[PDB]
Protein chains: 12
Amino acid sequence: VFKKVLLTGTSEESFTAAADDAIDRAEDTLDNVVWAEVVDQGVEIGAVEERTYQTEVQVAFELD
Amino acid sequence: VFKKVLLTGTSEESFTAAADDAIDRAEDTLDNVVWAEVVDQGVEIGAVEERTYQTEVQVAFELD
Amino acid sequence: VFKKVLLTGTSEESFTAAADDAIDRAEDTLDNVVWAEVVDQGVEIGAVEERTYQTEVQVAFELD
Amino acid sequence: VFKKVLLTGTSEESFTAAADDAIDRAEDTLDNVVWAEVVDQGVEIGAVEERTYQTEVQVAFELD
Amino acid sequence: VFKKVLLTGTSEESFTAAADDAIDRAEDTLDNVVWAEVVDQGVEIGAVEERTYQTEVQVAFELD
Amino acid sequence: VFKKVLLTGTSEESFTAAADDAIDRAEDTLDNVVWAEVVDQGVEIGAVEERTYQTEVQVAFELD
Amino acid sequence: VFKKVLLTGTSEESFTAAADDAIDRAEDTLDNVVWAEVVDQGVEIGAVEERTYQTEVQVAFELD
Amino acid sequence: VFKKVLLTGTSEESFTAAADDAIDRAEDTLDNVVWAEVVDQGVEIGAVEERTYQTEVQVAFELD
Amino acid sequence: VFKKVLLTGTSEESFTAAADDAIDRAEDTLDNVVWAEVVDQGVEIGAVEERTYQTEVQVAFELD
Amino acid sequence: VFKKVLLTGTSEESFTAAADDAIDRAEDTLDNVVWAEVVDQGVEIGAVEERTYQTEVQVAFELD
Amino acid sequence: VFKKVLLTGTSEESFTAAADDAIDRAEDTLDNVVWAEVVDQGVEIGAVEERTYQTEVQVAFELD
Amino acid sequence: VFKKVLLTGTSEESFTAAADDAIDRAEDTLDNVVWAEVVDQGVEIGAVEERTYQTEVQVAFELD
Ligand SMILES: [Cl-]
Ligand SMILES: [Cl-]
Ligand SMILES: [Cl-]
Ligand SMILES: [Cl-]
Ligand SMILES: [Mg+2]
Ligand SMILES: [Mg+2]
Ligand SMILES: [Mg+2]
Ligand SMILES: [Mg+2]
Ligand SMILES: [Mg+2]
Ligand SMILES: [Mg+2]
Ligand SMILES: [Mg+2]
Ligand SMILES: [Mg+2]
Ligand SMILES: [Mg+2]
Ligand SMILES: [Mg+2]
Ligand SMILES: [Mg+2]
Ligand SMILES: [Mg+2]
Ligand SMILES: [Mg+2]
Ligand SMILES: [Mg+2]
Ligand SMILES: [Mg+2]
Ligand SMILES: [Mg+2]
Ligand SMILES: [Mg+2]
Ligand SMILES: [Mg+2]
Ligand SMILES: [Mg+2]
Ligand SMILES: [Mg+2]
Ligand SMILES: [Mg+2]
Ligand SMILES: [Mg+2]
Ligand SMILES: [Mg+2]
Ligand SMILES: [Mg+2]
Ligand code: NA
Ligand code: NA
Ligand code: NA
Ligand code: NA
C-alpha cells in the first residue's frame, strides 16, 4: 500500500530546487519515499525580499 | 515547507460556516495554519434531520 | 440505484440559499432526495434589478 | 462581444460577500457588467487578524 | 468533521480488490472509516513478476 | 439525437457489477440504451453491513 | 430554478448544425429553453455512410 | 512576452464566425494578435430573436 | 482493441473542416478509422496570411 | 525516455480484463512495456450481443 | 481586491527563467504584484534558432 | 496536419533538462518537430541512486 502526503517546497533558485525542498523534508521523517508528482507551481513575490519559487508535490511512500 | 490536510467541515447554516468548522478543527491540533483552499461543496439531505452544508478544504500549515 | 438531476437554484441573498432553492424544488417533485453536489456558482447582474446568486447542484435521489 | 476580468474579492463575513466585493470593484470602473462566474474560493488565516474569505470570479462585461 | 487520507492499494487480481487493499489498511489503523472515492487506477507491469492492479482512493473517516 | 441520464449503480461484489446495476435499471425503463460512460467510482463503508461498490455512469439512449 | 438535460445532436454538415439538432429536439418537448452549453464534440466515421458530426450540449430550461 | 485577453464573440451563423467576431474585436484595438485558443462554446436561445452562437477565446498578442 | 492517434487538422474555412482535414489524413494511412473526439480548437493569426482554424482530434481506429 | 500509446481494450467480463486486453496487445508488438494508466472506462450496449466493457489506458514503454 | 493578468514569459535557459520573464514584465508596469500561479509550460522548437522555454502564469496584483 | 507523440524525458539535473531529453529523442527520429507541451512532471526517488526528474511532453511535428 502507498500513501501520499501533499507538501509545498520553496526555493529562491528554481522550481526543481523547490520540489527537492519538499522531498528532502518528507525523507527526514518518512521511510520508503518512492516518488513525487508535481501538482502545482507558483512564485511568492509580495511577501518576501527575494522571489520564492514554490512547487507543490504529492510525495508517495510505501507503507510498513 | 507547507503541508496540507484534506478536511470536510459541516454546518447546518452555510457553506462559509462549514469551511470554518474544518478550519477550527485544524487549528485545535496544528500550529501555524496559514490558509485553506475550497475544493468541493455539497449538502447532506437524506441522512440528517436538518440539511447539513459540507465544505471540503485543503488546510495548509507551515512546517516546524 | 441513485439518479441525479442537474438544477440551478437562485437567491437574492447567498450562494447557500441558491443551493437550497434547487434542493427545495427537487423535494417538491421527487421522493427520497438524499444529497446534492455543488458543481458551479455565479451571479446574474445585467438582466436583474438586484444581483441574483446562482448555485448549480447535481441533486441525487434513490430510485423506487 | 463580452470580455472578462479575473478578480478576487475578500470579506471577513462570507464567500457570497467576497464575490460581491470583486463585483462592486468591477462596477466602479467598468460599464455594462452583466454576470460573474465563481472560479475559486479560499480563506486567508495566517496573514490577517480575522479570517478573510476570498472568492475569485471572472466578471463579464459587454463591450462598447 | 471528516478527514481523508490518499492511499494506493494493490492486487494481482482486479481494480476492485486493489481498492479493498487500501481500505483494509485504513481500517487497521483508523476508526470510523466511512467511504472511499476512487481517484486513479493503473497497472504495474515492468517492475513485477505478475501484473499488479493499483487503485488509488481518498479514504474518508469521521474525526473523534 | 441521444440523451444521457446520470445513474449510480451499487454492488457488494465489484465496480463492474455496480456499473451493470445502473445499466440494468436504465434498460428496465428506457428503450434504445446504446452505451454508458463511467464518470466516478467509490465505496460506501460506514453506512452498510458489507462494503458496497458504487459506479456512477452517464447512460446514453437514442431518442424515438 | 433552471434544469439542464444532456443531449447529443448529430448533423452530416457541421458541429454548429449538430448543436442545433439537439436544441431543436429540446424545444419540441420543453418549454422555456433558455441556453445550451457545449460539453463535447466528435465525429462518427465507421458506423455511417457519411461522416456524422456530433455535438453534445447541456440544454437549460426555466422551470414552471 | 505574450498576454491573453478573454473574449466571447457572438454570431447568428456558426461557432467559427463567433470565434472570428472576438478575434476581429481584439485586432481593432491591439497590435500583434498572434493566436486564439477556444475555451468554451454555447448558444443563447431565450434572450434573443434568433439563436446566437457564442465562442469564448483567449486571444494572445505579443507585447511591445 | 482500438488505438488513437492525436492529430491537429487545419482549414482556412471552419473548425468542422479542420477536424475533417485531420480525419482525411488518418484515413490516407490507416485502416478501420471508426471515430474521432475533438480535444482542442484554436486559430492561428500571426504566422499566416489568412486566419487558419485548427481542430485537434483523437482519431480512433480498430486494430488488425 | 518513455513513450505512451493510447489503447482501448474490451472484455465481455470486467473493466480489469478490458485493461489486460489492451496491455496484452501492446506486449505483442512492443518491448519493455513498464506500466499502464487508466484514462477512461465505458460499456458498449447497443452495437453488441453481450455488453462489452471497455477500458482505455496509456501504455508506457521504455525506449531502445 | 486582487486582479490577475495572464502572461506567457519566454527564456532560452529554463522554465523558471521564463516564469521570471513574465513576472519582470508585470512588475515594469503594475504596482503591488504579489504572486504568480503557473498555468501552462511548453517549448517552441520549429520557429526559433534556439529552443525557447515558455511558462504561462496568472500574475496577481493588489488593486489601488 | 500536426501529429503529437507523448514522451517522458528524464534528467538527474532539472525539469527543463528532462523536457529537453524527450525533445532530443523526438528530433533523432522525426522530422519537422515544431513545439512541445508539458503535460506532467514528477521525480523518481525509490528506484534510482540519484533522484531523477521526469517531464512528460506532447511533442508536435508537422506531417510530410
Ligand atoms: Cl490530496
Ligand atoms: Cl450531467
Ligand atoms: Cl483567465
Ligand atoms: Cl494522448
Ligand atoms: Mg540566490
Ligand atoms: Mg496551489
Ligand atoms: Mg439552525
Ligand atoms: Mg466531495
Ligand atoms: Mg434581499
Ligand atoms: Mg454554469
Ligand atoms: Mg465581522
Ligand atoms: Mg486560487
Ligand atoms: Mg493470482
Ligand atoms: Mg496516479
Ligand atoms: Mg457477496
Ligand atoms: Mg461521486
Ligand atoms: Mg450533406
Ligand atoms: Mg462524449
Ligand atoms: Mg442569418
Ligand atoms: Mg462559459
Ligand atoms: Mg477561403
Ligand atoms: Mg492545443
Ligand atoms: Mg462471458
Ligand atoms: Mg472515451
Ligand atoms: Mg543560452
Ligand atoms: Mg498554453
Ligand atoms: Mg548530476
Ligand atoms: Mg504522469
Ligand atoms: Na491529501
Ligand atoms: Na444530467
Ligand atoms: Na484573464
Ligand atoms: Na497519444
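Numbering of chain D is taken from Swiss-Prot, so the residues present carry the numbers 2-65, in order.
Including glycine, each Cβ sits where the backbone N, Cα and C put it.
As recorded in Swiss-Prot:
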type: BINDING; residues: D:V35, D:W36, D:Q55; note: riboflavin binding site
type: MUTAGEN; residues: D:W36 to A; note: Abolishes flavin binding; when associated with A-55
type: MUTAGEN; residues: D:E45 to Q or N; note: Strongly decreases riboflavin binding
type: MUTAGEN; residues: D:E45 to A; note: No effect on lumichrome binding. Increases lumiflavin binding. Decreases riboflavin binding
type: MUTAGEN; residues: D:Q55 to A; note: Strongly decreases affinity for riboflavin, lumichrome and lumiflavin. Abolishes flavin binding; when associated with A-36
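What Swiss-Prot annotates, mapped onto the structure for a quick look.
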{"residue": "D:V35", "record": "riboflavin binding site", "DSSP class": "strand"}
{"residue": "D:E45", "record": "mutagenesis position", "DSSP class": "strand"}
{"residue": "D:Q55", "record": "mutagenesis position", "DSSP class": "strand"}
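Between the CA atoms of D:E45 (mutagenesis position) and D:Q55 (mutagenesis position) there is a gap of 7 Å. Here riboflavin is bound by D:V35, D:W36, D:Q55 per the record. The longest Cα to Cα distance in that group is 21 Å. Around the Cβ of D:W36 (mutagenesis position), 22 further Cβ atoms fall within 10 Å across all displayed protein chains.
On the backbone, the CA of D:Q55 (mutagenesis position) and the CA of D:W36 (mutagenesis position) stand 18 Å apart. Taking a C-beta cut-off of under 8 angstroms and a sequence separation of 6 or more, D:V35 (riboflavin binding site) has the following same-chain neighbours: D:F3, D:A61, D:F62, D:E63. Of all the Cβ atoms in the protein chains shown, 23 others lie within 10 Å of the Cβ of D:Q55 (mutagenesis position). Proximity to chain B, defined as a CB-CB distance below 8 A, holds for D:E45 out of the recorded positions D:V35, D:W36, D:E45, D:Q55.
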